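Student: Have a look at this one before I ask anything.
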Protein chains: 4
Amino acid sequence: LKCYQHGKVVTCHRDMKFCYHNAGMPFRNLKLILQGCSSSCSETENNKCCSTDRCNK
Amino acid sequence: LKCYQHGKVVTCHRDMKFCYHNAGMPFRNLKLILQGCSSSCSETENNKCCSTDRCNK
Amino acid sequence: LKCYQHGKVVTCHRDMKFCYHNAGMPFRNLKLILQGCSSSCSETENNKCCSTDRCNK
Amino acid sequence: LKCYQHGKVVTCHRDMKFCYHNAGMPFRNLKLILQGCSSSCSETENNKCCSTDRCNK
């Protein structure tokens, strides 16, 4: 599996079967962006995971 | 597998075979702490993962 | 003005008239802790700011 | 003073005399972007602060 990871495409470890992408703003001037390979999402974050190459663009 | 996750103990998803704990300070007044279940660590973060119950305390 | 800043006590710059302390969980495994000298808070966070020495313990 | 703040232009509080913009990667999958009005920078980050309208694009 390959995933986007902040400007590059990376090959996942064999135990990471998903790509992930999520973002949040804890404060109006601070953005946090999570993006890369991952294991399964929580159910509440089900749509933040996908499992095909480069799907988390 | 069970891991600490910021004050609680959680049961990992079956595809998460590790517990993880890492911290960083991007600025002197900001601490980020990552703690919970995970998949395998990067080699550069090898000692941030462990694979026994509650090992990431 | 002096403020706590992650285990230490620091002297604020003269244009920073507040101390600040807040914590949150942008993601379930990620804890953010913001503590130290500060300029004025947003209106809704006015109680996270204080203006007396070491008030942000 | 007016500053960029993640896609918008905002007016600073009167005690915030600077605009700020910086980004970093605390962890390989985590990008942090800090942009908006600010008090004075740390000495080593003096070039991340500026004091003219919209200077932090």
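Swiss-Prot numbering applies to chain C: residues 22-78, in that order.
For this deposited structure, the header notes the method as X-ray crystallography, 1.7 Å.
Backbone N, Cα and C define each Cβ position, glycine as well.
Sharing the features that Swiss-Prot gives for it:
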{"type": "MUTAGEN", "residues": "C:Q26 to A", "note": "Small increase in inhibitory potency on cASIC1a"}
{"type": "MUTAGEN", "residues": "C:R49 to A", "note": "Important (19-fold) decrease in inhibitory potency of ASIC1a"}
{"type": "MUTAGEN", "residues": "C:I54 to A", "note": "16.3-fold decrease in inhibitory potency of ASIC1a"}
{"type": "MUTAGEN", "residues": "C:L55 to A", "note": "58-fold decrease in inhibitory potency of ASIC1a"}
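What's the neighbourhood like for each of these?
Tutor: In the three-state DSSP classification, C:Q26 (mutagenesis position) falls within a strand.
Under DSSP, C:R49 (mutagenesis position) is assigned to coil, being neither helix nor strand in the three-state scheme. Under 8 Å, Cβ to Cβ, and six or more positions away along its own chain, C:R49 (mutagenesis position) finds no residue.
According to DSSP, C:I54 (mutagenesis position) is assigned to a strand segment.
A C-beta separation below 8 Å, combined with a sequence spacing of at least six in one chain, links C:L55 (mutagenesis position) to C:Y41, C:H42, C:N43, C:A44.
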